[PDB]
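Engineer: Got a structure here, written out as structure tokens. Questions coming.
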Amino acid sequence: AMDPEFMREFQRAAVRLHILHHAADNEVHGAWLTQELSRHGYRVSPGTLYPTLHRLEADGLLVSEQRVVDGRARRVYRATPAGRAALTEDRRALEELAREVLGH
Amino acid sequence: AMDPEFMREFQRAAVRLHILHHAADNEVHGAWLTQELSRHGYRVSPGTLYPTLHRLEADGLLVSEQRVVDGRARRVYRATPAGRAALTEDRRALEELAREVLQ
């Protein structure tokens with residue numbers, strides 16, 4: 001990376017957006033989210049990811065639920081209404097920057 | 001803002017990218033960059049912006065030049081070769097995220 005600071009800042013924003021994107025389509029376990037973000041080209045650790053998850057929930061954008069399924073307790077995450085609205089707004093911001101910088 | 005944390009993180013990235021975008025086109029003063037980023041919808045002060053400018057120069061992505069013009073000393077910034085390469089990479093990353101996140 002010629003600009004590691006940019007990549008770092010930008011990756012934090014992109015991860016956040018992908019989490020909402022995925023949690024709007026699906027209920028998600030964190031284990032799975034790590035794999036899926038990795039598929040999308042993002043390096044993420046449990047160390048990085050769960051605190052974001054917790055913070056999104058604290059911001060009211062996600063909600064988590066302890067759920068016993070098939071004799072095993074797990075936490076699932078999903079978007080709240082506010083989270084869907086946030087996703088739209090966050091996307092809008094990305095669209096604007098895309099329009100500006102990809103065309104004095 | 002439904003997602004202030006996102007906006008905050010994202011604005012840091014967007015400001016950085018705009019600085020390079022503008023400094024690749026032409027030479028720029030920081031006073032002017034404040035106005036121009038403000039035109040583009042980014043809330044920035046000299047207090048916020050100049051440190052970014054200094055940091056980009058320290059990262060080798062910009063270079064500045066003291067110039068005395070019309071009886072007054074001013075600093076102009078421009079992209080270095082490494083900054084143009086960075087610009088391309090940073091744009092690429094933005095295009096990819098755009099394509100992905102726009103079901």
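We number each residue from 1, going along the chain as drawn.
The backbone N, Cα and C atoms fix where each Cβ goes, and this holds for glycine too.
Below, the features straight out of Swiss-Prot:
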- A:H22 to A (Swiss-Prot position 16): Abolishes cadmium and zinc binding (MUTAGEN)
- A:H22, A:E36, A:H40, A:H104: Cd(2+) binding site (BINDING)
- A:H40 to A (Swiss-Prot position 34): Abolishes cadmium and zinc binding (MUTAGEN)
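Could you place the listed features in the three-dimensional structure?
Structural biologist: In the three-state DSSP assignment, the secondary structure recorded for A:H22 (mutagenesis position) is helix.
DSSP assigns A:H40 (mutagenesis position) to coil, not to a helix or a strand. Cβ-based neighbour count (10 Å, all protein chains) for A:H40 (mutagenesis position) stands at 16.
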Engineer: With the cut-off set at 10 Å between Cβ atoms, which of these recorded positions ends up with the most neighbours? Options: A:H22, A:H104.
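Structural biologist: Of A:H22, A:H104, the one with the most crowded Cβ is A:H22.
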Engineer: How many Å lie between the Cα of A:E36 (Cd(2+) binding site) and the Cα of A:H22 (mutagenesis position)?
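Structural biologist: Here the two Cα atoms lie 9 Å apart.
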Engineer: For the missing segment of 3 residues, report the Cα-Cα distance in Å between the flanking residues A:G103 and A:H104.
Structural biologist: 11
Engineer: Have a look around A:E36 (Cd(2+) binding site) and count the other CB atoms within 10 A of its CB, chains all included.
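Structural biologist: There are 16 of them.
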